[PDB]
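Notes follow once the structure below has been shown.
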Amino acid sequence: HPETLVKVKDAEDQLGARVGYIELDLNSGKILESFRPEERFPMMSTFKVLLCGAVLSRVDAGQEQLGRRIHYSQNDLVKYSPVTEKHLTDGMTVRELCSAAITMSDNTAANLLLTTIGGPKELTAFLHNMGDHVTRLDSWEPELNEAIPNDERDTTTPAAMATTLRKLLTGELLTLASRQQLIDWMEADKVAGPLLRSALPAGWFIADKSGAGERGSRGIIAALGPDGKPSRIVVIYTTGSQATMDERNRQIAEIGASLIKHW
Ligand SMILES: *[B]([O])([O])[C][N]C(=O)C1=C([C])ON=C1C1=C(Cl)[C]=[C][C]=[C]1
């Protein structure tokens, strides 16, 4: 809706950074609204949803089990790993790792899951193999690149990410069970409260994943809708900014308030 683009443009000026935005109809996959849809932005933690998509694809092929337990040690821990930090003694199953990587943006959880599939290169291969030749993960956490446009490592575009997310939540790429599990983990997201969720009315459904960069980049991918069910996919990314985190969060929340008001 035009009013949402107003807030997106306001955000660019307020943040002194570029903002990428796209909203897709969940059923048809058609672009309902967009801004800088084909420009590249650092994916940051939003890649964790795609990673678990790759893991679920392996589960569907009988190459992985959600209940499989992975043991690890202190040497595997990296910053921003609130859940994995507490399971050095008993380990965590694959589903617990995806839950942690998605809902708490747990870095070590993401790395352990990356290891199960063969590394960043295999996540990129997984994406390439499903028709996404844009999105690329080149690094392990906590080292993702943010230096665009010179360096395109670890980037995506609003359009590529939205299209890919839709292909992981709908259609036949993943089984019904896997599609449902992926959106269920996203619905349980615990660290995206100041973003789209802050503007969400009671009774609305939202399944999302946030991202943040050391240089100030911020982003979010989501499937949301009224009456307790999702009907649109929204992806929002912002380049590096000198603006404070509170300000970055507020701008994204403002965009969401408009999206909701003019649904
Ligand atoms: B992912 O992007 O969510 C993982 N990384 C971060 O969240 C992050 C980065 C890249 O730089 N700081 C953070 C961070 C923030 Cl802003 C809040 C809480 C934990 C980590």
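So for chain A, numbering is Swiss-Prot's, and the shown residues are 24-286, in order.
Method of determination (from the header): X-ray crystallography, 1.8 Å.
Every residue, even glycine, has its Cβ placed from backbone N, Cα and C.
Quick look at what Swiss-Prot lists:
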VARIANT   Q37 to K  In TEM-2, TEM-3, TEM-8, TEM-16 and TEM-24
ACT_SITE  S68  active site, acyl-ester intermediate
ACT_SITE  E166  active site, proton acceptor
BINDING   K232, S233, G234  substrate binding site
VARIANT   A235 to T  In TEM-5 and TEM-24
VARIANT   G236 to S  In TEM-3, TEM-4 and TEM-8
VARIANT   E237 to K  In TEM-5 and TEM-24
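What Swiss-Prot annotates, mapped onto the structure for a quick look.
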residue : record                               : DSSP (3 states)
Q37     : variant position                     : helix
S68     : active site, acyl-ester intermediate : helix
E166    : active site, proton acceptor         : coil
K232    : substrate binding site               : strand
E237    : variant position                     : coil
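With a cut-off of under 6 Å between the Cβ and any atom of ligand 1, the recorded positions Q37, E166, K232 reduce to an empty set. Using a 10 Å Cα-Cα cut-off around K232 (substrate binding site), the recorded positions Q37, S68, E166 reduce to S68. Here the C-alpha separation of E237 (variant position) and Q37 (variant position) works out to 19 Å.
For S233 (substrate binding site), the same-chain residues lying six or more positions away in sequence with a CB closer than 8 A to its CB are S68, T69, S128, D212, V214, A215, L218, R241, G242, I243. A Cβ within 8 Å of the Cβ centre of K232, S233, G234, the residues given for substrate, is found for these other residues of the same chain: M67, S68, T69, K71, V72, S128, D212, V214, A215, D231, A235, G242, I243, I244. Looking only at Cα atoms, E166 (active site, proton acceptor) sits nearest to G236 among the variant positions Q37, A235, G236. The residue listed as 'active site, acyl-ester intermediate': 28 other CB atoms within 10 A of its CB, across all protein chains. Same-chain residues at least 6 positions away in sequence with a Cβ under 8 Å from that of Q37 (variant position) are, in sequence order, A266, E270, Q274.
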